[PDB]
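J.: Next up is a structure, given as structure tokens.
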Amino acid sequence: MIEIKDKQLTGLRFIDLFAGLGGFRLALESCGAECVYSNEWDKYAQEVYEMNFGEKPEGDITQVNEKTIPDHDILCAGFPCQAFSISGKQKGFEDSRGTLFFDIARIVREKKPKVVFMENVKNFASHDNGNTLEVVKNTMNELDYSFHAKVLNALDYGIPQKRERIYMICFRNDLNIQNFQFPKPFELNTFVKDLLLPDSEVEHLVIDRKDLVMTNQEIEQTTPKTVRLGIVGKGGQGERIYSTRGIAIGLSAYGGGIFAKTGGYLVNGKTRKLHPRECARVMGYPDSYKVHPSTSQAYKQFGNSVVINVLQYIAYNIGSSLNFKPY
DNA sequence: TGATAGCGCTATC
DNA sequence: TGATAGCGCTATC
Ligand SMILES: Nc1ncnc2c1ncn2[C@@H]1O[C@H](CSCC[C@H](N)C(=O)O)[C@@H](O)[C@H]1O
């Protein structure tokens, strides 16, 4: 993340729905806002969130009396995506984990906050022909909210990672918000090799497979894109290797392969997966953030998360719009 | 409330 | 297309 000195969200309160690792909290908090509630049901997420924020989120949002949710100005929610991901089956709303948006809507109905800040994978925008996003768009509009939605890639915001997510920002119509805008992109100046730990602390992630097939030569000139250097086995998810002089492929939560959830990388002639700390950095998390003790859950936790940086710029801009109230 | 690893399909240009 | 990347799926221990 980056430091934000002109704190745009200073007096605002916000709720952390589907808290996960709390990336939404770090971002809005860096803009001056205040977290008055968190919700997340995964026992391990709850522990990492307690470890870092001293709070344990409430459980399963599905059976939480919405009226119980504390008054708040911005509702943040990075809702489940398995049901909309290009990487899964795609049953959308027909999936158990696909109905969560309607929980957001109903919390929005009761608490009607000033802004609604949501996040999902790029394919949520095309899922079921555009039906999912339209239903979402209509539900929000139907609640007296605007609905600004756009796809932003992590790599365009200073983080060496390919992560294309849809950000949906809704302001109550009351507010008459007509100046909202998504952060303008900017030149990437950091790449994987920059966030990499010293070889000493990562020996153990190095994997030497006889079936490692190098298909491309390493690169010396940095590029804001994922450059595949080789594969292992058949080359499926988690079985492909990339140059650290490019950007990181996206991290995943249930991902598999020998380079599970991280993908492989060629570091000094060796081939390894990222350490949970490198995942933190690739998601823009600060080194002060305490990772969960279970590397597996840590990886799952980081793979479900959001790139903080992106969120900061959006949060600043939400604050910027909200703040322009001339005479 | 678990850790690991081989998928095997889709969306995109 | 032809090659890649995907906040995934799911069997086995
Ligand atoms: N019914 C439910 N109640 C609470 N949390 C839920 C839930 N269904 C899914 N979740 C959680 O919602 C998250 C989807 S991922 C979001 C991660 C979050 N943006 C962060 O910044 O890391 C996961 O943590 C998942 O465990």
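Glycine too: its Cβ is placed from the backbone N, Cα and C atoms.
Dumping what Swiss-Prot says about this protein:
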type: MUTAGEN; residues: A:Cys81 to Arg; note: Cells grow as well as wild-type, loss of methyltransferase activity, DNA affinity is about 10-fold lower than wild-type
type: MUTAGEN; residues: A:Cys81 to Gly; note: Cells die, loss of methyltransferase activity, binds DNA about 3-fold more tightly
type: MUTAGEN; residues: A:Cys81 to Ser; note: Cells grow as well as wild-type, loss of methyltransferase activity, DNA affinity is about the same as wild-type
type: MUTAGEN; residues: A:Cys81 to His; note: Cells grow as well as wild-type, loss of methyltransferase activity, DNA affinity is about 20-fold lower than wild-type
type: ACT_SITE; residues: A:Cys81; note: active site
type: MUTAGEN; residues: A:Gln237 to Unk; note: Decrease in enzyme activity due to 98%-99% loss of DNA-binding activity. No change in substrate specificity
J.: If I take the alpha carbons of A:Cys81 (mutagenesis position) and A:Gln237 (mutagenesis position), what is the distance between them in whole Å?
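T.: Cα-Cα, rounded: 18 Å.
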J.: What does DSSP say about A:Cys81 (mutagenesis position): helix, strand or coil?
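T.: DSSP call for A:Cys81 (mutagenesis position): coil, neither helix nor strand.
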J.: Going by DSSP, give the three-state secondary structure for A:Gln237 (mutagenesis position).
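T.: Reduced to three states, the DSSP call for A:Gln237 (mutagenesis position) is coil.
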J.: Sort out the sequence-distant neighbours of A:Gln237 (mutagenesis position) for me: same chain, 6+ apart, CB within less than 8 Å of its CB, listed by position.
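T.: Spatial neighbours, sequence-distant, of A:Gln237 (mutagenesis position): A:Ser87, A:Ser252, A:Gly255, A:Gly256, A:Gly257.
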J.: Count the other Cβ atoms sitting within 10 Å of the Cβ of A:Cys81 (mutagenesis position), across every protein chain shown.
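T.: For A:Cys81 (mutagenesis position), the 10 Å Cβ neighbour count is 24.
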